[PDB]
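What follows is one structure encoded as structure tokens, with my remarks underneath.
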Amino acid sequence: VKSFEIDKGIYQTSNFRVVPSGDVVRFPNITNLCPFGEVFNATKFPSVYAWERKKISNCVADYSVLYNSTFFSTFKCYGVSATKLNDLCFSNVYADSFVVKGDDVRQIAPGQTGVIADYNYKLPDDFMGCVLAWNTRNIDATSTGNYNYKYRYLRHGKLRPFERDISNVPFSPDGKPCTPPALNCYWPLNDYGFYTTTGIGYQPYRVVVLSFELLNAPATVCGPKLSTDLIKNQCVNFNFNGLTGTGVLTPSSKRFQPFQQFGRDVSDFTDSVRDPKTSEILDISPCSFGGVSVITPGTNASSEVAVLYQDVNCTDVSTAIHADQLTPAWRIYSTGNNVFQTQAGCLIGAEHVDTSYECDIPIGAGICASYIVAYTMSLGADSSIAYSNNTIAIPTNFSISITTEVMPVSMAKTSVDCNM
Amino acid sequence: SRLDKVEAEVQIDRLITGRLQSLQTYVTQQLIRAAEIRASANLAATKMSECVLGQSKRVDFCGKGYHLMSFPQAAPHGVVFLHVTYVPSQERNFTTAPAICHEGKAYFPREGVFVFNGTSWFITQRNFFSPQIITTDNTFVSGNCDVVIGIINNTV
Amino acid sequence: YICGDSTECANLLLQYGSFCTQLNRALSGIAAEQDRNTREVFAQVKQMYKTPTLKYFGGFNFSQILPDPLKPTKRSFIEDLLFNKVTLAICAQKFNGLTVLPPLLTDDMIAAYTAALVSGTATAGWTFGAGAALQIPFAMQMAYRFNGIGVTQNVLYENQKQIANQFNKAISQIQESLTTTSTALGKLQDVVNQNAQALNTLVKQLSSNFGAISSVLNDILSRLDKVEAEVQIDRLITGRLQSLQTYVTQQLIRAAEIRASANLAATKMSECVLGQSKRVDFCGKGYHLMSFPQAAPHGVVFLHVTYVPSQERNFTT
Amino acid sequence: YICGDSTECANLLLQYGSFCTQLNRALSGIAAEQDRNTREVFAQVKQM
């Protein structure tokens, strides 16, 4: 409050929260090496009109062979980041392989159609992984000509995403099953013309699309991480198959489903997860938090304070103090007693007193402090009256008692130069 | 010193947007404080027109007693009333009867209760103890002696 | 609420100054003002009396008006009907950040206040408040209450049984018309429903996006590297901050309306309960012979004992 | 008012939660309470 003299009253101050202690990772026990060395160092690679979609599952990826190599010409990720890619056990990743020219890197994106990405290979607008292309001018590009790879450029309409046309239909703009070489009746197929000593834009590129079906299954393709064991009823960190966080774990009470994995209880609040090693645990991610508040008698009759924690049960508070876990970590700090009821929280440094007073200081629910004591409350001077018959009190002597009263009628007449 | 182009115009847009939300917040909350302060000022004008200019018979509005007078004083930004109240306290014990059955007929007193049947002597005021000798002006003819609870004779 | 916990999103929060201090101060001031409202309404009797435990005077059943020692709870029966009527649409622990703190003046203390007010109304004479009491046997009280109405004292004593029967039947009809009835207790549920709408809308605004990639933190944390991180996190912080500040402004406006109603309530418990307020169609709707308080969820429920005469005749003057 | 109508600007308005619903509810509550203002001022007589 930026003062030295500070009067008597509960004064709100900073926020307390329990620092998490442990570190818990729970992955599946699946161990394998991925076919990345298979698919990226391969011989047969299809064209764009017959792009091949390979499933990878039940593996342990590394994601450092992707980085610790200058084999890669253009490597751009869309939905994810580069370095933090092996922190998520994916679900059934898909490798889409094809071979393009030295020009078509600009097309392959969410949107940005062009020609071939409009006619031969269409992406969705959100669900992307990582797109990679590299130059292969020294394998298949003969300067005589590589006339073995084709594309299609004649389609009645554009594409829905992840859809592949193969059938050589005799393209005619009005239906019309034709016999090419009739007029306006061609084949949609067309070569490339891959040469060796030509320009860089005419050089063959190999393109791998990594679509990441994020976590619509119990995840299989993990990264090189090590799992620990469950630490129940204690604030720790998380890293499950695709989920991080910070919380307190406990067994469940669910009628959970075999395909389900998450809990998202009311509105994207996870609260219950299914362990990758055969259990189902709830998640109180609120370890403990709130705001502390100082009770002081007023720095002119005392100098001893009492800290009120707000939404606690005085059981995590004792452990978090006596193991140094609270974010308002002190240096000169002790605990003689611990008053707790009237659910407004831990009242550190007070005494239950049955002899209740006129409620000096408003603590929470009924309870009021003083002086340092913390009684509940005397609501008023308790009495009973004789309620018999005809006998009647009448005042005989009176008094006059001039009383003050305060009414504010005018706040500060302010103004703002709203250009300065 | 180190700005170049529309980059800095983005940065100054961020600064203007933050300061403009802060100023808008200031204006809105001072408007809310102005609404509360003018509600209080309307109460204050009401108390000056009521408590000071006359004896306002409404209870626990002006003072805490029975509001005999009122004296205003100015203040920094405010106003301070001095309610001259009236607090009666030396309680007693005296019996009563709600009626007087003199000769078979009801004498209720005056709208202005407590017939002093403290040994059947007087009829007083409500608040200040003031016995008055009972006469025919102090009551009225009312029916017969059917609902009289306490019989009092010798109505003079 | 803003930025649950990461490490660096708190730093991006500190890049927007000191809003969290402002919001905590504004809501604490609102909470203190609501406690002030309850103190100003209810805590107006220092001298808390005791229930006389007769609850029947002349013909006046104060049954179910005052609480009963024989019943387990210390609240009266009509208050229990009112508590049953108003819906709500260890400790709480939810990582919204949100909380509902409990009230200071707790509900049985509220009921003790209401019983004290009704007792000192029924007992303790007309001079209640400024003073202590007068030991008036409650027939003399409403014999006197027939004089702020412009009738004589003949009305009460000559008609005692009929007045008592109409009074008791009226209270029993109030019971029957509060048990199985309907939205003529609406305003308190309007308060509770609007609180629920505001708070649930706030939580849904956490569930929403603000033009970012995901609508939740710790997801984009898993796929953050650098400034893109700070782009999406700044978008989320800005959106959540505008939503929360809008919430704070509307809470303050609802607090203003609720304290206007609180000032009216304190005014009526001063005027109507503690004496006979001769101003017309302010306390009740007849001539305001009496008035009683009763507690409520988050409100106050009066009972105005009015006076409506209707058997007209024809007489020349 | 916000985003008169195009195609996708409506979707960017959808990206900002349910602000449109909040404002409509607020103005509707204003309308109903001022109907209550007029009723509690003028309609105070049972028998016209």
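All chain C residue numbers match Swiss-Prot; in order, they span 723-811, 832-1059.
The deposited model was determined using electron microscopy, 3.9 Å.
In case you wondered, yes, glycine gets a Cβ from its N, Cα and C as well.
For C:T743 (variant position), other Cβ atoms within 10 Å of its Cβ number 12. What Swiss-Prot says about the natural variant C:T743 to R is this: In strain: Isolate GD03.
Under the heading of natural variants, Swiss-Prot lists C:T743 to A and annotates it as follows: In strain: Isolate SZ3.
For the naturally occurring variant C:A754 to V, Swiss-Prot gives the following note: In strain: Isolate SZ3. Close to C:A754 (variant position) in the fold, though at least 6 residues off in sequence, lies no residue with a CB less than 8 Å from its CB.
For C:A765 (variant position), the count of additional Cβ atoms within 10 Å of its Cβ stands at 14 [all protein chains shown]. According to DSSP, C:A765 (variant position) is assigned to coil rather than to any helix or strand. In Swiss-Prot, a published natural variant is listed as C:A765 to V, annotated In strain: Isolate GD03.
Within 10 Å of the C-beta of C:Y778 (variant position) there are 11 other C-beta atoms, taking all protein chains into account. In three-state terms derived from DSSP, C:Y778 (variant position) belongs to an extended strand segment. Recorded in Swiss-Prot as a natural variant, C:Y778 to D carries the remark: In strain: Isolate GD01, Isolate GZ50, Isolate GD03 and Isolate SZ3.
Close to C:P794 (variant position) in the fold, though at least 6 residues off in sequence, lies no residue with a CB less than 8 Å from its CB. Looking at Swiss-Prot, the entry for natural variant C:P794 to S says: In strain: Isolate GD01.
Swiss-Prot gives this note for the natural variant C:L804 to P: In strain: Isolate Shanghai LY. For C:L804 (variant position), other Cβ atoms within 10 Å of its Cβ number 20. Annotation note: C:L804 (variant position) sits in a helical segment as assigned by DSSP.
Non-local neighbourhood of C:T894 (variant position): C:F888, each in the same chain, at least six residues away, with C-beta under 8 Å from its C-beta. Among the natural variants that Swiss-Prot reports, C:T894 to A is described with the note: In strain: Isolate SZ3.
Listed in Swiss-Prot as a natural variant, C:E999 to G is described as follows: In strain: Isolate Shanghai LY. Contacts of C:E999 (variant position) defined by a Cβ separation under 8 A and a same-chain sequence distance of 6+ are given as none.
Counting only same-chain residues at least 6 apart in sequence, those with a Cβ under 8 Å from the Cβ of C:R1001 (variant position) are C:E755, C:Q756, C:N759. When secondary structure is read from DSSP and collapsed to three states, C:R1001 (variant position) falls in the helix class. Under the heading of natural variants, Swiss-Prot lists C:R1001 to M and annotates it as follows: In strain: Isolate BJ04.
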Query raised in the report: Which one is it: of the variant positions C:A765, C:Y778, C:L804, whose Cα lies the shortest distance from the Cα of C:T743 (variant position)?
Result: C:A765
Report summary line: Among the variant positions C:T743, C:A765, C:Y778, C:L804, C:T894, C:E999, the ones with a Cβ under 8 Å from any Cβ of chain B are C:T894
**Report entry** C:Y778 (variant position) and C:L804 (variant position), distance between Cα atoms, whole Å
**Finding:** 23
Query raised in the report: How many Å separate the Cα atoms of C:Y778 (variant position) and C:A765 (variant position)?
Result: 27
